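For reference, the structure is listed below as structure tokens.
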Amino acid sequence: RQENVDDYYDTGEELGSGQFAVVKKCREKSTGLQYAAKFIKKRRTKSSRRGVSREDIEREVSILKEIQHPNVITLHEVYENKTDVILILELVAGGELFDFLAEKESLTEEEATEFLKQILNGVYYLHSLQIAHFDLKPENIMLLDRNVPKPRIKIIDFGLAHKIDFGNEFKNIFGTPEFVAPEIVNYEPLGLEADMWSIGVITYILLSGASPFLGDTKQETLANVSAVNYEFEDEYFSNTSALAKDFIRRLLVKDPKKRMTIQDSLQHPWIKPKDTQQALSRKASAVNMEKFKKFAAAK
């Protein structure tokens, strides 16, 4: 693994900052092309509670090395020194999808599905390689460039992603309560299905500007998710099509085995209309933009 990133890159402004990671814009000296450098602090000793373990960093790297698809972030280079592992990643310059959408006058369901379909294709690619993302939520759905007529979705942040191992169950507490599936809430075996639930949550918010399971407390949220306690309130879904509600309903399903898969989501008639009447229902229907704007501004 390569060593001195400063000899190869000019590093610029901070793009964001998480748990034990900071992301800065950078420019490769040899090509003059722009990237995002994700600096991940290594755990210095077994007993330390700052930094990420070797195993967790190498898992993220291994998965990123695999991925090549236009709707998923790509890895350019990896550097490591004594203190950090540095991932040189594709620059995703266009911000979060929801911030972009909240600047529009309106969003028809037809327009909404043009973005949602790109998310579905990115997840389709991942699931086809047996990779679960495990952290799908609005802030991980970004745009490459906000200044083009048809902006391109990029799924980011593979810090929680796992290659499904057929021979061993995977269980773990991770993610944000309002966006995670009942099996995560209940510490049951996890697989590709959890991503499908999160897509359902993302879709519900896209259309209404309301979080389906969010309670006043963490405990209330966990309980709402486990019970699959949600509804389509008239106040929020007054211009929402029956196809759209059916798409969300098929994803927000307690038993992972009964939940819609990624392949079936792409064939659902809200995404791929079978006749002109269905298509016209999607074109005429629209998001609750006044409430959507409020959701985006609040967070």
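Following Swiss-Prot, chain A shows residues 5-303, kept in their order.
Looks like X-ray crystallography, 1.8 Å, at least that's what the header says.
From the backbone N, Cα and C atoms, a Cβ is placed for every residue, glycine too.
Listed in Swiss-Prot for this protein:
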- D139: active site, proton acceptor (ACT_SITE)
- 19-27, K42, 94-96, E100, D161: ATP binding site (BINDING)
- 13-275: domain 'Protein kinase' (DOMAIN)
- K42 to A: Loss of activity, apoptotic function and of autophosphorylation (MUTAGEN)
- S289 to E: Reduction in proapoptotic activity (MUTAGEN)
- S289 to A: Loss of phosphorylation and significant increase in proapoptotic activity (MUTAGEN)
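Rounded to a whole value, the Cα-Cα separation of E94 (ATP binding site) and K42 (mutagenesis position) is 10 Å. Reported as a whole number, the C-alpha separation between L19 (ATP binding site) and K42 (mutagenesis position) equals 10 Å. Comparing the Cα of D161 (ATP binding site) with the Cα of every entry in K42, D139, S289, these being the recorded positions, the smallest distance points to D139. Across the structure, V96 (ATP binding site) and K42 (mutagenesis position) place their CA atoms 12 angstrom apart. Nearest Cα neighbour of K42 (mutagenesis position) among the listed binding-site residues (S21, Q23, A25, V27): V27. Around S289 (mutagenesis position), taking its Cβ as the centre, 20 other Cβ atoms fall within 10 Å, counting all chains. Considering other CB atoms within 10 Å as the measure, the emptiest surroundings among the recorded positions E94, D139, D161 are those of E94. Applying an 8 A CB threshold to same-chain residues 6+ apart, the list for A25 (ATP binding site) reads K42, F43, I44, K45, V56, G163. With respect to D139 (active site, proton acceptor), the closest of these recorded positions in Cα terms is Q23, chosen from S21, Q23, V27, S289. Cα-Cα distance from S289 (mutagenesis position) to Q23 (ATP binding site): 40 Å (rounded to the nearest whole number).
Note: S21 (ATP binding site) has non-local neighbours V27, i.e. same-chain residues 6+ apart with C-beta under 8 A of its own C-beta.
Counting every protein chain shown, 9 other Cβ atoms lie within 10 Å of the Cβ of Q23 (ATP binding site).
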